[PDB]
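A.B. asks: Can you keep this structure in mind? I'll have questions shortly.
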Amino acid sequence: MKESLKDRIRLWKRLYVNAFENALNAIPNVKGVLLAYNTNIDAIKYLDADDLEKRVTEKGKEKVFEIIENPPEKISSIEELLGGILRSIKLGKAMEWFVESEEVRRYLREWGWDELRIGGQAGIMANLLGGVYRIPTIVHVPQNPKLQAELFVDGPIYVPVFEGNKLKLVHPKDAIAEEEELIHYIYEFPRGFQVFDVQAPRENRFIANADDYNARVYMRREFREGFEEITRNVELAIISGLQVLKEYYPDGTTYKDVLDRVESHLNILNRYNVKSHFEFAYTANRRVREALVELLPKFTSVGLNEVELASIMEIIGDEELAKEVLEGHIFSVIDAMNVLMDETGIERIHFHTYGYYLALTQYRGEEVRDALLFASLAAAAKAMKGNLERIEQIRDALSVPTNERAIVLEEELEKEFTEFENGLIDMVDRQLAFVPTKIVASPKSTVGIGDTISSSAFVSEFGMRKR
Ligand SMILES: Nc1ncnc2c1ncn2[C@@H]1O[C@H](COP(=O)(O)OP(=O)(O)O)[C@@H](O)[C@H]1O
């Protein structure tokens, strides 16, 4: 049956408002979520031409400009920091270098920040799931100074504290201690920024990471010892922050030290039938990347984008597929997703990119589609306001026009697969769900959108399936 694009656009409108209502009613059904490993502080500085100008000349825009062409590994100089910000302005691509010099670290603080917000994939997810969705959340916070603890929004957000051979769950502000401030200085520039000669073709950002704890994924005592106690409190779990692991460290330690600890956590989660999602962020190290892929079988769900899916295909050996996946060919993406599920036996894969999301699941049902639709609204709301606070703000996203090209793209899925409903395809032993998303032109924040996308779909889908 023929279906005009205007009718299709109308049809998705109804699906979106229904998914939303369905999600709002299901969310209250999730008993608890554990957010693990990376949490920190995000110090945001809105770049000012004159300031950066005055600043670069100071050190001497000599070395600074040499850094643009020959970028270093980490930031060990003030030249390397400014050369790095500019370069990020040039290529207009998002970068992040690790500040190794305590000297540069003092520079960063003096330079200051315009505002502060929680950082870390776990941290951002805590404020969203706990503060916004109000789902009782337990989160890992490596260092909890007062500056860190107060970045947490009021809501059912807890941190585990060993109260005399008694594991208690208390709010961050009630668990402050004299620890280190783990700051990630985020420098952002508009779609058109003006510095020296260089112009920015897009609104991006450079991150100066002065975080020594999340770099090595150090675990709090409670997570290394009372993990089984914590786990008893949750229904779901979202793991992240491992993409930082290196094969070898100068102190003779290795990635194995950490993964060994992580694998035993997954076994406890499994033992209690906790559904877990892994955020497979891009992992530059191949050996570490291979290790993470072998861990996948122990997870219920996975989330990844194009670059990440492709990166897995490369190590999995499917080098031809990875190339097309990076090429953005949607029928190739589906292929890679099926290959990955064949390879790992994982229960669910949520793929997100610009314009549409895909979810390959072994189980069937509309909940997977509505969850992806709720997540798309949440991502739009977030990009719109920059900062979410109430679950209502998400209702505003309904006014954002759906990606029309993704709608046209469904027609091809339709002639290729067995759509039994819109965005729903029946496969022999699995289901495929497709959802055209809502792109926000010139967004506010854009800092934790990917986390917003993955956690919102994973959590809401579960509440909906929990029924
Ligand atoms: N302006 C925007 N409007 C709607 N969605 C966006 C926008 N910018 C990014 N997104 C979505 O969020 C995702 C970003 O996630 P990801 O690629 O993992 O990167 P990051 O972790 O840096 O946010 C994209 O895949 C895209 O689907």
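Positions of Cβ are set from backbone N, Cα and C atoms, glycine also.
Sequence annotations record features per position, and here Swiss-Prot assigns D-glucose binding site to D42, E96, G120, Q121, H184, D211, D451. The annotation Mg(2+) binding site is assigned in Swiss-Prot to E279, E308, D451. Annotation comment: Swiss-Prot describes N305, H352, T353, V440, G450 as ADP binding site. The note that Swiss-Prot attaches to the published mutagenesis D451 to A, N or S is: Complete loss of activity. The active site, proton acceptor feature in Swiss-Prot is assigned to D451; the stated evidence is sequence analysis.
Mind mapping these onto the model and telling me what they sit next to?
C.D. replies: Secondary structure at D451 (mutagenesis position), taken from DSSP and collapsed to helix, strand or coil, is helix.
Applying an 8 A CB threshold to same-chain residues 6+ apart, the list for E279 (Mg(2+) binding site) reads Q121, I238, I239, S240, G303, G450, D451, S454. DSSP classifies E279 (Mg(2+) binding site) as strand under the three-state reduction.
Other Cβ atoms within 10 Å of the Cβ of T353 (ADP binding site), summed over all protein chains shown, number 18.
Note on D451 (mutagenesis position): other Cβ atoms within 10 Å of its Cβ, all shown chains, come to 25.
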A.B. asks: Could you give the Cα-Cα distance between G120 (D-glucose binding site) and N305 (ADP binding site), in whole Å?
C.D. replies: 18
A.B. asks: Determine the binding-site residues, out of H184, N305, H352, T353, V440, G450, lying near ligand 1 in the sense that the CB is under 6 Å from one of its atoms, and give them in sequence order.
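C.D. replies: Near the molecule: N305, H352, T353, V440, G450.
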A.B. asks: Three-state secondary structure of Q121 (D-glucose binding site) from DSSP?
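C.D. replies: Assignment for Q121 (D-glucose binding site) reads helix.
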A.B. asks: Hey, what's the Cβ neighbour count for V440 (ADP binding site) at 10 Å?
C.D. replies: 19
A.B. asks: Taking just the CA atoms, what is the gap between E308 (Mg(2+) binding site) and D211 (D-glucose binding site) in Å?
C.D. replies: 24
A.B. asks: Taking 10 A as the limit, how many CB atoms besides its own sit near the CB of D211 (D-glucose binding site)?
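C.D. replies: Taking every protein chain into account, the count is 22.
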A.B. asks: Between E96 (D-glucose binding site) and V440 (ADP binding site), how far is it from one CA atom to the other, in Å?
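C.D. replies: With the alpha carbons as reference points, the distance is 24 Å.
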A.B. asks: Sort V440 (ADP binding site) into helix, strand or coil using the DSSP assignment.
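C.D. replies: Once the DSSP labels are grouped into three classes, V440 (ADP binding site) ends up as coil.
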